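Taking it in order: structure first as structure tokens, then the write-up.
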Protein chains: 2
Amino acid sequence: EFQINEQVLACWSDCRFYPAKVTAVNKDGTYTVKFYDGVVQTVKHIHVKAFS
Amino acid sequence: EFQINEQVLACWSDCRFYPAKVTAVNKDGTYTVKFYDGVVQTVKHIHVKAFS
């Protein structure tokens, strides 16, 4: 699992991945993440990738 | 623009496209669409593709 303040690739509405910061790790297996533009999204662990 | 009851490809949380039925065309340039499994989503016109 990725941890708070870590960056990941998260999927946006255009079906592309962009870097997002993990702002919360939830016990249900989701993350809250925030894109560079400040847009927040809740996503399942399986739907984010490592950002390197 | 796609019309009601037409099928399109719409993006889901796994960053893949799947066929969805248009159930409403909104004046703000979005569609309500429904995937085969009955999951409903509102999406911008620019974020769906033709399904053929």
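Throughout, chain A uses Swiss-Prot numbering, with the displayed residues spanning 86-137 in order.
The backbone N, Cα and C atoms fix where each Cβ goes, and this holds for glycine too.
Residues within less than 8 Å, Cβ to Cβ, of A:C96 (mutagenesis position) and separated from it by at least 6 positions along the same chain comprise A:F102, A:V128, A:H132, A:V133. DSSP assigns A:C96 (mutagenesis position) to a strand in the three-state reduction. Here Swiss-Prot notes a mutagenesis experiment, A:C96 to S, with the remark: Abolishes homodimerization.
According to Swiss-Prot, the mutagenesis experiment A:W97 to A carries this note: Abolishes interaction with methylated p53. Within 10 Å of the Cβ of A:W97 (mutagenesis position) there are 16 other Cβ atoms, across all protein chains.
Under the heading of mutagenesis, Swiss-Prot lists A:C100 to S and annotates it as follows: Abolishes homodimerization. Long-range C-beta contacts of A:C100 (mutagenesis position), restricted to its own chain and to partners at least six residues apart, with a cutoff below 8 Å, are absent.
DSSP assigns A:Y103 (mutagenesis position) to a strand in the three-state reduction. A:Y103 to A appears in Swiss-Prot as a published mutagenesis result, with the remark: Abolishes interaction with methylated p53.
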A:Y103 (mutagenesis position) CB neighbourhood, other CB atoms within 10 A: 16
